[PDB]
Amino acid sequence: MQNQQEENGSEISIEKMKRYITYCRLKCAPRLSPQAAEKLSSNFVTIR
Amino acid sequence: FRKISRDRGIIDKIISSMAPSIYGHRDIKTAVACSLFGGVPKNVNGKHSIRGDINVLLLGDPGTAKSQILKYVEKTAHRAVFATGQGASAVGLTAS
Ligand SMILES: Nc1ncnc2c1ncn2[C@@H]1O[C@H](COP(=O)(O)OP(=O)(O)OP(O)(O)=S)[C@@H](O)[C@H]1O
Ligand SMILES: [Mg+2]
């Protein structure tokens, strides 16, 4: 079943997953958008 | 080996073959036979590993002949390594 789901593409093999994690950590480093800050601040104030 | 395996009550004979000098501890001998033969390890898709050997703990009062069972397994098994916690002149359990 896992080999079939890897063939369809629903699951990624462990070495491809390893190299993809390495690629994402080396290339991308996202920033929060200004419109994504008010929601986070409001939700953190409500919890406290 | 194939001739002796086709007997219906082969397993019990192996249970009766474990430690002849030890008497009456049939369930302990069954655990010894299971540990000596062992299961099969497996690794599904390389991601998830299932262990394939039986670990047996003999908890007993003094005079239940556990050490003689250990010596019998040391004699019988292929790669059997004897160690102890309190003793000194033995191979250690820690890599060094
Ligand atoms: N069921 C038994 N059948 C045959 N001999 C036995 C049995 N129970 C005890 N003995 C004998 O009694 C003695 C006990 O020796 P041990 O194997 O050292 O006992 P033990 O179970 O290891 O307990 P310890 O030393 O306190 S950890 C030996 O001489 C055994 O042969
Ligand atoms: Mg003992």
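Shown for chain B, in order and in Swiss-Prot numbering: 484-579.
The backbone N, Cα and C atoms fix where each Cβ goes, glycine too.
Note: B:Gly543 (ATP binding site) has non-local neighbours B:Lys549, i.e. same-chain residues 6+ apart with C-beta under 8 A of its own C-beta. Sequence annotations record features per position, and here Swiss-Prot assigns ATP binding site to B:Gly543, B:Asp544, B:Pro545, B:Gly546, B:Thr547, B:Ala548, B:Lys549, B:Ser550 based on sequence analysis.
What Swiss-Prot says about the mutagenesis result for B:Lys549 to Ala is this: Reduces MCM2-7 complex helicase activity. Abolishes MCM2-7 complex helicase activity; when associated with MCM5 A-422. Reduces MCM2-7 complex helicase activity; when associated with MCM3 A-415. Secondary structure from DSSP puts B:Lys549 (mutagenesis position) in a helix.
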Message: Counting across all protein chains present, how many other Cβ atoms fall within 10 Å of the Cβ of B:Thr547 (ATP binding site)?
response: 15
Query: Which of the three DSSP-derived classes (helix, strand, coil) applies to B:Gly543 (ATP binding site)?
result: coil
